[PDB]
Number of protein chains: 2
Amino acid sequence: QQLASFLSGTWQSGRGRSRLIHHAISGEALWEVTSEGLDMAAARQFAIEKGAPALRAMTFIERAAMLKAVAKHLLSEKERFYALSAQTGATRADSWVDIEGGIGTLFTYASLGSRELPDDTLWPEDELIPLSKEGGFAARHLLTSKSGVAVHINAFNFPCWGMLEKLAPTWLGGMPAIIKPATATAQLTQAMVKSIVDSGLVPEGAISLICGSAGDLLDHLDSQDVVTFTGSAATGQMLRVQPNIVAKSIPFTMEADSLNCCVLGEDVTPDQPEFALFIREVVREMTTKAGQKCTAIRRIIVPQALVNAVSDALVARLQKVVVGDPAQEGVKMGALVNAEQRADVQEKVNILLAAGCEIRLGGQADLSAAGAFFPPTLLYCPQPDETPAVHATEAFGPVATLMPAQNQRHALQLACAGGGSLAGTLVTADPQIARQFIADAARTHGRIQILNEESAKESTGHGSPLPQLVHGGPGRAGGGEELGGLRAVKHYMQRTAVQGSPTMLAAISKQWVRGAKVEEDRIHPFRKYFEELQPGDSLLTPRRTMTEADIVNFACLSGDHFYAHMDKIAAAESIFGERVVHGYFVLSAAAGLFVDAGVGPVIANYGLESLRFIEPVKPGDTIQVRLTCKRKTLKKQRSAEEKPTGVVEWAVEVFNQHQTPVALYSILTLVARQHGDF
Amino acid sequence: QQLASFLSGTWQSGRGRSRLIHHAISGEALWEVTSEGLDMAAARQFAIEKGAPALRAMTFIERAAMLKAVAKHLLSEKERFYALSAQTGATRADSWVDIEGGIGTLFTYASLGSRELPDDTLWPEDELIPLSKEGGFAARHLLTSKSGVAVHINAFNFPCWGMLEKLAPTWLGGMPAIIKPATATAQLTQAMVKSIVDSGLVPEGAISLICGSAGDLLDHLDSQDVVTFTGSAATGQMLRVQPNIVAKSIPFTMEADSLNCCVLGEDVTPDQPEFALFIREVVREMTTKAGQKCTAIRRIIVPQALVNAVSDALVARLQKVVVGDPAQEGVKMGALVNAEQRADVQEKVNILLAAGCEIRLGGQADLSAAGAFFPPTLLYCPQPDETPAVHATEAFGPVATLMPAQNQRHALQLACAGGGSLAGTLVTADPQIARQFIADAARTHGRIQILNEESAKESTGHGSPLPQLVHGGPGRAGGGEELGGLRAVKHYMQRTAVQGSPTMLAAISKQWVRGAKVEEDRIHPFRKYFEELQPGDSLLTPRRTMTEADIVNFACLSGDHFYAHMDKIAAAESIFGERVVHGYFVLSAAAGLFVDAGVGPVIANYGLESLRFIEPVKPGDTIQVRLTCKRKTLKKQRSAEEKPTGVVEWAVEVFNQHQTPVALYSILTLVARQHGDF
Ligand SMILES: C/C=C/C(=O)SCCNC(=O)CCNC(=O)[C@@H](O)C(C)(C)COP(=O)(O)OP(=O)(O)OC[C@H]1O[C@@H](n2cnc3c(N)ncnc32)[C@H](O)[C@@H]1OP(=O)(O)O
Ligand SMILES: C/C=C/C(=O)SCCNC(=O)CCNC(=O)[C@@H](O)C(C)(C)COP(=O)(O)OP(=O)(O)OC[C@H]1O[C@@H](n2cnc3c(N)ncnc32)[C@H](O)[C@@H]1OP(=O)(O)O
Ligand SMILES: NC(=O)c1ccc[n+]([C@@H]2O[C@H](COP(=O)([O-])OP(=O)(O)OC[C@H]3O[C@@H](n4cnc5c(N)ncnc54)[C@H](OP(=O)(O)O)[C@@H]3O)[C@@H](O)[C@H]2O)c1
Ligand SMILES: NC(=O)c1ccc[n+]([C@@H]2O[C@H](COP(=O)([O-])OP(=O)(O)OC[C@H]3O[C@@H](n4cnc5c(N)ncnc54)[C@H](OP(=O)(O)O)[C@@H]3O)[C@@H](O)[C@H]2O)c1
C-alpha cells in the first residue's frame, strides 16, 4: 500500500525501490514508502512562486490568527490521530504528549505573536539609534522575511510534535515549509499534513511533504533558503558538508543526540522528601515513551555514601513496571518502533557492558519476538573518570547508567564531561549549591532544572520542552537553538540596519520616531477613531507655570514629604541646589494638559512604558507638552458580542520655556474602532 | 629581520621557510615572517588554564573599565602607529579612519557595557516566565561565558580596526583570544599587541598573536571554542569544512566579499541637490583607501534616461584625482599594498572586459613601476540582465561598473541580483520609493543607507561600519554578523533556560524575582547605604483608604477631568460600571507610603520602568504597598572628587483588601555608597 507525497499541490507517489513500515506490537508491514521519479525542483519552484508571496502579503496578526484557526481545526478531529499513534507502540499517556503538546505549541505561538508582533509586513525590533549631534542622521534595525523555503528533516520520535514545532515559527515568519519525516512513522505525519491541507485555512503552496528520500533537493537550494535537521550526530555531520550548502552559505541548524545527567546533592539524606522525588523523577524519565525521547536521563551521578541507598531504591521501583501491549490492561511501558531499534539498543548495551557492570535485566533481550520489546535496564560504572565509553555512548532505549562522585567538585566535572548536553537536573534544598552548580555547569547544558519540595508539585519534568524556553545545547547536542519564544521566528528573517533622516525612517517603519515631521490637524487627536489615526498626529498643548504653591499642594495630597521638596536647609546641600517640583506632579500635570474630557473613542489608559526624568523643574518655570501618535496594532475581536478595539501608543514630550526636554516618556491607550472584522 | 609572535607569554620566532613583507610605495622588502616549529597546542593550553579564569572571575563592569583603560593607553602612543601605517601605502586621512575607528570601537564597547551590563559574572537576559498556575514553578534565561579560546583570522585591509572590533566583544564576553593577522601587512598588528601587552592592564594569557601560518591550531580545538574568519569566499569555504570543526560542532563565523550597489532614484533630475551628492558619494567611496575596503560601491544602477549625464559627471569628477606618493603634497589617492594585488585586480578587470565596455583608464595599468599603483577605473555594461559575470566578479581596487534600469522595478531586481550583499544605498527624496526599496531589497543587504539633503550633512558614509550597527550580509557575504551592539557579546556565551522555584532562581540570578522569600529588617530600606542593601529587603507599608474626596482633589490639582472619574451618568455606561480613582493618583499615593522623609543615602529617583494597571480602584477601597530591593549595579567613580554611588532598582506592588495586585511596577534610584573605590 502506497504512502503519498503532497508535491506541487497534488498527492503523488513514487515508482521503484521502496522501504516499508512495520507494526510495532505485532510486526507486519502495513505501509510501504518510496519517492523515486518525482520532481523536486518543480516542488521548490511551486513553493517559491506560490506560497511565499501569499504568506509575505499578510500581517503578523493575520499570520497568528491563521495558526489559531489551524490549531482549533486540528484539535477537534484528534481521535483519528490516537489510532495511528497506537500503531507506533506507544501508550495513551505517551501519545497524549505527542498529540496535545504539539498542538498546544500552535496556541502558544498564536498568543505570543498577537500581543508582541506589529500589524505590518516588516518588524522594527529596536527603538532608535541617534548617530548625530543635531538629530538629522539616525539608524534602526529591521527584520524582513526571507524569500525562499524552509526544509525540515525530522526524526521518528515525535511525528506530531517535531514536525509542528518547526512549523509555527516558519509560518509566523513568512516562509513556506517542506517536511521530510522519518520513513518509520510517516503515516502520522501524512495524516497531520492532510488535515492541514484539506481545510482551506492556509494558502496553497504553504506546506509540502515528501515521504521517502529527498534525493535531489539540497542540490537545488538557493541562498534564501534555510535547512533544519533533527537526528543522530552521524547523519547531520554528513549533511553539513554537502557542497551546495557550504557553497551558497545557507543556514543549517543541526540538533543531535545527548547524554543528560541527573546529579544528587551532598545535602540529601534518605529521610528527607528529596530522595523519594529524586527516585520518582529518574524512574519516570527513564520509563516514559519507552526511553525513546532525546531528553531522557542516562547518567545518574550520586554521592559515594549513597550509592547502595539509591541502587536498591531504584530497582524496587523499577521491577513494578510491566512491559507489554498498551491496549491490554495492567501495562505501563509500551514497545519500541522496530526490530532494528531492538538490535541497535542492544549493540550499544554490549559496548557499555565491555567496561561496565550489571544491576538489572540488561543485555537479555528476546531478539526473535513478534514485537519490539526491551526490558528496563540499570547499569553501574565504578570507575567513572577512567571509562570514556560511558560519556560518549547513548543507548536509545530504557537504559541508564549510574556512577558516584565526591563532594560537589567531582560531580560538577562528571556533569560537564558529557561533552555538550541537552538537559540537566539537580536535586537540592540549599540555594547556595544551585548557584555553584549553575556557575560551572551551565556552559555544557541548554536547560537545567533545580528540583526541591516546592517545585515538584507543578513541575513539567526533566524531559518536556516548553515552547517558550530554549531547546538546544552545545558540542555533542548539535549547537543549534529552537523554541526560544520569539527567538525562533528570527531564524527565518534577515536583520538589516537602516540609516537616514528620522523623517525617512518613520516612513519606512510606519511609526513616528522622534525627529520626523508631524501633522497638526485642527481637531483633538482623542476625538478620532482607530481607522482615521495615522502615526504622526500631533498636539501641542497650552502652557502651565509651576509655582511654589503647587509643590506644597501635591506633597500634601500625595504624602511625599521628601527633603528635596519640603526642606530648605537640606535642599541647598543636595545636587539640585534648591528645592524642586516633584516628578510625579510633572507627570500628572502633563496628563492634565493633553487629556480630553468628553466621551469619545478613548476607553482606557492602563499603561506607561518608559519614563526618564532628565532636568529638574523649579518654581517660576513653565511646562508645555507635545503628544504624538506612534503605533497602532489592532486587536482581532475574538467574539461577536465584544467591541472592536485596538491599542495606540502615544509619545509624550514635556519641555520648559527654553525648549529643553524634561521628562519624555510613552503611554499606551485602548482606542475603539468604527468597523469590526469578525 | 624577524617578526616575533607572542605565544605562551614569550616573544618567539619561527625556524624554516618564510614569506616577506615589502614596502608599498617604494618596493624594497623590510620584514619577513614565519611560524614554523612553534608549539600551537601549548598556546591554547596556556590561554585556557591561565588567562580564561582571570577573565571569568571579573565582573562585567570591571571588564568594561579594562577596555576603557586600554583605549586610553593606546590613544596616547598613536604616533608610532601612523608611522607603521604609512608603510602600507595609505594616506593620513585613510590611516586616521583605521586607527581612530579601532580605538573608538573600544570606547563604544566600554560605554555600552558600563550602562547595560550587570555587576555579576552571570547575566540574566529575561525578566521571568511564569510556568505555573499557583506560582511555585518558573524559569528564566541566563547567559554564561564559554571556557575556551577565540581564534580570529583577519584580512589585510584594516590591521588595527579589524583586530580590535573582534577583540572588544571577546574581552567583554570573558574569553581569551588568539589573533592570526594577514602576513601581507602584519607589522602594525604586532605593534598593537605589543603596546597592549607591555602595559600591565590585561591579565596574562588574555591575548596571543601568531605571525605566519596557523599550521596546526584548528586540529587542536574543542567544542567550547569559537572561530571567526574574515577574508575571501574561496578560503573560508575551505576552512568551513575542516574535519575537526564539523566533528566537534564549534561555531564558525565567516564573513566574505560582496558587490555593493548604489541605486539612483527615478525622481532625481540633474537640477536638484540630490545629483551632486550622489556623484560625490560614489566618487569618495570609490577613491577612499584606493578602493581596498569591503564596503565600497562597485555597481552603479542609474535610470536609462540618465546614463549619459552620470557617465559625464563621474568622469569629470574623477579626472581631478592625483595618484602618487602620499607624503608629497597635492596627492589624493595612495597606493595598493603589494605587486600581487596590482597583478590580481587587473585579472579581474580583464574578466569584466570580456563582456563589458570601457569609459576610463582601465587595463592600461603600468605593471612594472616601483610602488603598486592603479588608475581609477570606470566601466560600463549595456546589457546587465544578460551578463552574469558582472554580478559575480569583484575587482578589489578602484574599479566600479555602471548599468541602467527601467523605472524602479528593474533596479530592485538588479540590486538583488548580486546574491547577497554587505551594504547598499538609495538616493531619493520620495519616502514611498524608500518604503518600496526597503520592502524588497532588504533581504539581500545587511545595511541600507537612504540619502537625501537632510541626511547628507552629517552622514557617516556608505562604507563606515558603526560599532552599534550590524555588519554582515547573507548569501555571498558569508551569512555572519558582527558589531551588533550587545548582539556580538552573545556569540561568546551560552544561553540556558533555568527552571525552578522563584526563591531558587532569585539565589541563582542574585536578583529578587517575584515570588521569592523576603527579609524584613525593622529599619527602613531607605536608610541603608549601598554596601548593605541586599536583594530581598522588603517593606510593608501602612494602608490608605481611597475615599470619594480624593478623586475630586486629584482631578482638581492635576486637571484631568476625564469622564470615568468626574461624570456619573457616562461612567455607568462605560466598561468600569461606575467612576473610579485615577491611575496616577494610585501611583502618587503609593509613593507617599514608602518614602523616608529625612536626609539619607537616597539621592534621586529619575525613573520608572514598567507600569501596568490591572484592576480598577473604587471609592471605599484600601491600598497597601510592598517595596522590595531588586538589583544593585554600582558605578565606577570616574573622578576622585565625585561622590560614590550606585543605581538600585526597587519593585513596587500595590494591593487592596482582597490582596489582589492592582498596579504593580518597578522604579530606579541613585543611592550613595559608603566607601568609594577610586
Ligand atoms: C572600517 C571602519 C571605519 C570606521 O569605523 S570610521 C567610524 C567613523 N565614526 C565616527 O567618526 C564617530 C561617529 N559618531 C557617532 O556615531 C556619534 O553618534 C557618537 C558615537 C560620537 C555618539 O557619542 P558617544 O558619547 O556615544 O560616543 P562614545 O560612545 O564613543 O564615547 C562615550 C564615552 O567615551 C569616553 N571617551 C573619552 N574620550 C573619548 C574619545 N576621544 N573618543 C571616544 N570616546 C571617548 C567618554 O568618557 C564617554 O563617556 P560616557 O558617555 O559617560 O560613557
Ligand atoms: C516532546 C514534547 C513535550 C511537551 O510538549 S509536554 C508540554 C507540557 N505542557 C503543558 O501541558 C502545558 C503547561 N502549561 C504551561 O506551560 C503554561 O505556562 C501555559 C502554556 C498554559 C501558559 O499560558 P498560555 O496563555 O501561554 O497558554 P495558551 O496561550 O496556549 O492558551 C491561552 C490562549 O489560547 C487559546 N486556547 C483555546 N483553547 C486552547 C487549548 N485547548 N489549549 C491551549 N490554548 C487554547 C485561548 O483562546 C487563549 O487565548 P488568549 O489568552 O486570549 O491569547
Ligand atoms: N532535539 C533533539 O536533539 C533530538 C530530537 C529527536 C531525536 N534526536 C536524536 O535522533 C536520534 C534518533 O533519530 P534517527 O534514528 O531518525 O536519526 P537518523 O538515523 O540520523 O535520521 C534522522 C533523519 O535523517 C534522515 N536521513 C538519514 N540518512 C540520510 C541521508 N543519507 N540523507 C538525507 N537524509 C537522511 C532520516 O530519514 P530516513 O529514515 O528516510 O533515512 C531521518 O528522517 C537519536 O540519537 C536521538 O537522540 C535528537
Ligand atoms: N567584513 C567583510 O566582509 C570583509 C572585511 C575585510 C575584507 N573582506 C574581504 O577579504 C578579501 C581581502 O582579504 P584577503 O585577500 O587577505 O583574503 P584571503 O587572502 O583569501 O585570506 C584571508 C585570511 O585567511 C588566511 N588563510 C589563507 N589561506 C589559509 C589556509 N590554507 N589556512 C589558514 N588560513 C589561511 C590568510 O592568511 P595569510 O595571508 O597569511 O595567508 C588571511 O589572513 C576581499 O575579498 C574583501 O572583500 C571582507
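Chain A residue numbers are taken from Swiss-Prot; in order, the displayed residues are 2-679.
So this one's electron microscopy, 3.1 Å, going by the header.
In case you wondered, yes, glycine gets a Cβ from its N, Cα and C as well.
Pulled from Swiss-Prot:
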VARIANT   A:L143 to V  In strain: W
MUTAGEN   A:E256 to Q  Catalyzes the formation of 3-oxo-5,6-dehydrosuberyl-CoA semialdehyde instead of 3-oxo-5,6-dehydrosuberyl-CoA
ACT_SITE  A:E256  active site
ACT_SITE  A:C295  active site
VARIANT   A:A440 to T  In strain: W
DOMAIN    A:537-648  domain 'MaoC-like'
VARIANT   A:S611 to N  In strain: W
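Structure with Swiss-Prot features highlighted.
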{"residue": "A:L143", "record": "variant position", "CB count, 10 Å": "22"}
{"residue": "A:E256", "record": "mutagenesis position", "CB count, 10 Å": "23"}
{"residue": "A:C295", "record": "active site", "CB count, 10 Å": "22"}
{"residue": "A:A440", "record": "variant position", "CB count, 10 Å": "16"}
{"residue": "A:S611", "record": "variant position", "CB count, 10 Å": "14"}
Nearest recorded site to A:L143 (variant position) by CA-CA distance, among recorded positions A:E256, A:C295, A:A440, A:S611: A:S611
Residues of the domain 'MaoC-like' (A:537-648) by DSSP state, where helix covers H, G and I: 30 helix, 29 strand, 53 coil
Annotated recorded positions A:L143, A:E256, A:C295, A:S611, filtered by Cβ under 6 Å to ligand 3: A:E256, A:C295
Cβ-based proximity (under 8 Å) of the recorded positions A:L143, A:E256, A:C295, A:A440 to chain B, or none: A:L143, A:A440
A:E256 (mutagenesis position) in three-state DSSP notation: coil
Where A:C295 (active site) sits in the secondary structure, as DSSP reduces it to three classes: coil
C-alpha spacing of A:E256 (mutagenesis position) relative to A:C295 (active site), in angstrom: 10
Per DSSP, three-state class assigned to A:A440 (variant position): helix
Between A:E256 (mutagenesis position) and A:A440 (variant position): CA-CA distance (Å): 25
